[PDB]
There are 2 protein chains.
Amino acid sequence: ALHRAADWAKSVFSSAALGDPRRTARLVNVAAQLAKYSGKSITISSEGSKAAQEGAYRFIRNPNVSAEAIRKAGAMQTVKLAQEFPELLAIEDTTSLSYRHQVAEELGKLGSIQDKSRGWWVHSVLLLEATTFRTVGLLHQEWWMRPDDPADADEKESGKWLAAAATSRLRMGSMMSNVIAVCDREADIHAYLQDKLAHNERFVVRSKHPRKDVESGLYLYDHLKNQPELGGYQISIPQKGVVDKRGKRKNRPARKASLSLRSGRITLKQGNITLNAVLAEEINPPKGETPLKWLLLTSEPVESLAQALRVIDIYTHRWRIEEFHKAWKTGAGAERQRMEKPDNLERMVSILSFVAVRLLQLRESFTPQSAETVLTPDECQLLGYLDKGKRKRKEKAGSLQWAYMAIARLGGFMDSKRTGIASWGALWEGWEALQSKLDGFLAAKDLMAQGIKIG
Amino acid sequence: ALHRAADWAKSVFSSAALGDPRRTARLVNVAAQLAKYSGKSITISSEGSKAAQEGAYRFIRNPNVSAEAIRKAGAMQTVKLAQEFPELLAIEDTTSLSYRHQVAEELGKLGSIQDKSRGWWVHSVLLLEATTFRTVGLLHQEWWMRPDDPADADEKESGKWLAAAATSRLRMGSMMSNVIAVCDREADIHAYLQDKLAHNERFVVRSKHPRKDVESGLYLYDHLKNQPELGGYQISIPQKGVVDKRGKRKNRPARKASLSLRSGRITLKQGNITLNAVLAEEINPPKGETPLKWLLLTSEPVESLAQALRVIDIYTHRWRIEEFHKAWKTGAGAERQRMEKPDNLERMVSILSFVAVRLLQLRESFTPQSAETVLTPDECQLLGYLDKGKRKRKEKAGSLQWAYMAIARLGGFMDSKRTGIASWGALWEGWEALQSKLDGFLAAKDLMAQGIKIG
DNA sequence: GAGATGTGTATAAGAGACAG
DNA sequence: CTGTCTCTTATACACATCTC
DNA sequence: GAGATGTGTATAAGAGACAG
DNA sequence: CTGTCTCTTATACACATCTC
Ligand SMILES: [Mn+2]
Ligand SMILES: [Mn+2]
Ligand SMILES: [Mn+2]
Ligand SMILES: [Mn+2]
């Protein structure tokens, strides 16, 4: 359980069909060093190793390596791990990778045709287990450049959703039935909803456009407001800093929001498709605040306050893909790379997508047992030494809850908002520190184990 | 020689007259943690220490702490260290500290009155020893905000140079005679040159404006072109990436530049002051390249090709203050701080000026003996373990030249341009890594020294 | 089998970045 | 303002690996 | 001497940042 | 798009330190 990075890389890319085993091999080593030195330049991850550095750069530049094949490999590993869960969540969303150095000119449009910043549009599908909600891994990804003139686009971007569904359906095979897609408003596309339904595929999409109900003859919102109040729930909206359109600074104070919840069956005109819907609307919202609300369409049953709370709960996790994105950028450093050719940059950033998931997964592994479960006796001992006189009586002596706060404490976590949760980023610094320290801890050991004055 | 940070902070700020010993004390601890965690947030530097974090923030916010007094303290330490060198270089230049968060509005103007980015203008005087050219430390600093309307400025910014000279003359006292000021073109101000001369103060300033010579009746450049060619020298201009006004990308290839050198005495109209001058002009410059040239005014003698090469050499180091600036920002993170009040931000960034010099000094300490001279036996051993099988036959077994490349190699240095020199930044990562590892190395030791299974 | 493609070592140098 | 390096890309040689 | 100012611990929350 | 935390700032209490 030490140099996980190395074992990790192997389990993820060992099946990579790069057309040549040597390529597949190099892929696994490149990944391992990147994973070990998360968010660091290839150079640093090489550990002064010229043959390594040269091996890496040669790989992301090798005209024989399909960035798709790489991505494909990582996905297959996800399918494999998926085989052990009863219910899976497939978060689906899009993000952009933006660059401003020479290679930008050969990249697609992200904003205004005159905008210097250009890059790629990526549509990913991150898998989770609907039980404890842990990140299984990346199931699919679609990369594409947006032309300056839409009249040149080979296809409408909106079809991405149907694209994702297609590949997802192909890779997960008989496990699709255990999958529940989760997408934001932009997914409100009857051509999508129709598809999923045609395949008995489960899903949970948020409503954007006002639609009508065949029977009710009303707008979904108006038809659901009539259904009996199944009950409700509450959420604590945390305080944060905000930035208005003007560019100034507005504060969003904390406040507990009470919500009313309803549910029912709707039917849309096109394809005359039928499904259930849920409408969650805030309760007595503050004067200077917009009344919180959600209206989700889905195949999942919602006849009971519990079955509906399940839908609200599932959709609440869609935000995981947002954290994935931050991990892919600020984390693994996708937008920090400076390759000078499209294919090259794609090859690097493609590997980093997986090196981005791992950061998430790392924090989750230390989140609910004992430390000996994930940590090795050596590092577990060192962490204990380092964390000496810093643990709260709230945590056991050597529990999986202690290691969390100990590793996190290395990362600098001071629980400023006293919430207990530490950012995956602070938990990573800790892991990185602990491991770094483990080098010296194991070094002193190796020398004393062969007889040598260490002080 | 271990937790230098701690001893360091003490030697620099222990004399700080913050009006209360407790304040002075806190100052030293705050510095020590910042120095230990260079370029990191106060939080991280606190090592999970609530009483520390709270102590730091309380300090940079304490209405009783004069940011000047802090700076003053660090300067006095410089004067002290200066006492051991025959000849000192006082590089003088200005830089700006720019911020874009709310506190900006209360800060001075850096650009256009409408510009969001605002902050401070700082005029520093960094001391060096004219022999080996090591960084002694910060001798003076002037902080000031530029008003939106120049009609409100209490004084002309141009007088800063005379300001710096005044304080420098006051703190260095009888050691001013061993000092040589070094300033770029913007210092071409007869009111300055006149001052220094009036105080028998030495200096080396680059020429900007065309001036005439009382005798020669010519322009300095034209009067020096007549003097006999004292000889010359060569310099290797290193390849780099450049950015044109248009914003594109132009390459500046490497090339050895041959220069012709002359010298003579000039005399300006105002105050009818007299001094020596040196004119170094390139030789057979490339078609698409501007003919390199320097014309420096100074009190230092230049009658011989050696005495003149000394002036060219001295002025060549003025660029050290440019590295200081990068160290103050990208390094210590001056522009990364987010204090919400002017005085507060000043107090933090003021401390960081010194925590910025140390990064420079650190790289210099490992630059030309043996490692045992700077490194402790413990860390020296660990570095050797870590650097096992990575040293070139070019470096001794355990020399002060080996540690350099070993520590640097930890930092990732791969000598891409094969120049041998490593950035102070890469040498810092190494030092940081080594020390981090030293924690585990010393931990395993402490436990085995008391009998405990370490594997 | 005959002809590429990757590995380690070396040598050079364009692109980038941050500070002028 | 005479910059200082680090990140990326190639090329070449002697072998070691693979593909068609 | 009488009256502040800093230290450690605790409790809360506005500002910032990066991704929507 | 129902965000998630980390960086900065205060306040209060019981003492420990300092200043005028
Ligand atoms: Mn979206
Ligand atoms: Mn200047
Ligand atoms: Mn400058
Ligand atoms: Mn999104």
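Each position is counted from 1, following the chain as shown.
According to its header, this structure was worked out by X-ray crystallography, 2.8 Å.
Cβ atoms are placed via backbone N, Cα and C, with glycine included.
For reference, Swiss-Prot has these:
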MUTAGEN   B:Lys36 to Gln (Swiss-Prot position 40)  Strongly reduced transposase activity
MUTAGEN   B:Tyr37 to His (Swiss-Prot position 41)  Enhances interaction with DNA and increases transposition frequency
MUTAGEN   B:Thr43 to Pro (Swiss-Prot position 47)  Enhances interaction with DNA and increases transposition frequency
MUTAGEN   B:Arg58 to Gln (Swiss-Prot position 62)  Loss of transposase activity
MUTAGEN   B:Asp93 to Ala (Swiss-Prot position 97)  Loss of transposase activity
BINDING   B:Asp93, B:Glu322  Mg(2+) 2 binding site
BINDING   B:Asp93, B:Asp184  Mg(2+) 1 binding site
MUTAGEN   B:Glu106 to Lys (Swiss-Prot position 110)  Enhances transposase activity
MUTAGEN   B:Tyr315 to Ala (Swiss-Prot position 319)  Loss of strand transfer activity
MUTAGEN   B:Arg318 to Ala or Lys (Swiss-Prot position 322)  Loss of strand transfer activity
MUTAGEN   B:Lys326 to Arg (Swiss-Prot position 330)  No effect
MUTAGEN   B:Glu340 to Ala (Swiss-Prot position 344)  Enhances transposase activity
MUTAGEN   B:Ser416 to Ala (Swiss-Prot position 438)  Abolishes formation of the synaptic complex and transposition
MUTAGEN   B:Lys417 to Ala (Swiss-Prot position 439)  Abolishes formation of synaptic complex and transposition
MUTAGEN   B:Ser423 to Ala (Swiss-Prot position 445)  Reduces formation of synaptic complex and transposition
MUTAGEN   B:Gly440 to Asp (Swiss-Prot position 462)  Abolishes formation of the synaptic complex and transposition
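A map of Swiss-Prot features onto the structure.
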{"residue": "B:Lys36", "record": "mutagenesis position", "Cβ contacts under 8 Å, 6 or more apart": "B:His3, B:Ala5, B:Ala6, B:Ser45"}
{"residue": "B:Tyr37", "record": "mutagenesis position", "Cβ contacts under 8 Å, 6 or more apart": "B:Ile44, B:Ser45"}
{"residue": "B:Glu106", "record": "mutagenesis position", "Cβ contacts under 8 Å, 6 or more apart": "B:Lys341, B:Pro342"}
{"residue": "B:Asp184", "record": "Mg(2+) 1 binding site", "Cβ contacts under 8 Å, 6 or more apart": "B:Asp93, B:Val205, B:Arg206, B:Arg318"}
{"residue": "B:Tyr315", "record": "mutagenesis position", "Cβ contacts under 8 Å, 6 or more apart": "B:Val182, B:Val204, B:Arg206, B:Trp294, B:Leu296"}
{"residue": "B:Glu322", "record": "Mg(2+) 2 binding site", "Cβ contacts under 8 Å, 6 or more apart": "B:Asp93"}
{"residue": "B:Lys326", "record": "mutagenesis position", "Cβ contacts under 8 Å, 6 or more apart": "none"}
{"residue": "B:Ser416", "record": "mutagenesis position", "Cβ contacts under 8 Å, 6 or more apart": "none"}
{"residue": "B:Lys417", "record": "mutagenesis position", "Cβ contacts under 8 Å, 6 or more apart": "B:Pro238, B:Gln239"}
#### Entry: For B:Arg58 (mutagenesis position): intrachain residues, at least 6 apart, with Cβ closer than 8 Å
B:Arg26
### Task
Among B:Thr43, B:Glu340, B:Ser423, these being the mutagenesis positions, pick the one whose CA is nearest to that of B:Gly440 (mutagenesis position).
B:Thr43
### Task
Within 10 Å of each Cβ, count the other Cβ atoms and name the one among the mutagenesis positions B:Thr43, B:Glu340, B:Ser423 with the highest count.
B:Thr43
### Query
Once the chains shown are all counted, how many other Cβ atoms turn up within 10 Å of the Cβ of B:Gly440 (mutagenesis position)?
28
### Query
So which of the recorded positions B:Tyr37, B:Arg58, B:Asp93, B:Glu106, B:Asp184 sit close to ligand 2, that is, with a CB under 6 Å from an atom of it?
B:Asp93, B:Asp184
## Note on the structure
Among the mutagenesis positions B:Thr43, B:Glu106, B:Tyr315, the ones with a Cβ under 8 Å from any Cβ of chain A are B:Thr43
### Task
For B:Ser416 (mutagenesis position), name the DSSP secondary structure in the helix/strand/coil scheme.
coil
#### Entry: Whole-number Å value for how far B:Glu340 (mutagenesis position) lies from B:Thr43 (mutagenesis position) (Cα to Cα)
16
### Message
Given that 18 residues are missing from the model between B:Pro368 and B:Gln369, what is the Cα-Cα distance between those two, in Å?
### Response
8
### Summary
Per DSSP (helix/strand/coil reduction), B:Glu340 (mutagenesis position) sits in coil
### Query
How big is the gap, in Å, between the Cα of B:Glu340 (mutagenesis position) and that of B:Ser423 (mutagenesis position), rounded to a whole number?
33
### Query
Got a sec? Which of B:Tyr37, B:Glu106, B:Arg318, B:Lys326, B:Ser423, B:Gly440, the mutagenesis positions, have CB under 6 Å of any ligand 3 atom?
none
### Coarse DSSP state, helix versus strand versus coil, of B:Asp93 (mutagenesis position)
strand
### Assigned conformation of B:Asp184 (Mg(2+) 1 binding site) - DSSP reduced to three states
coil
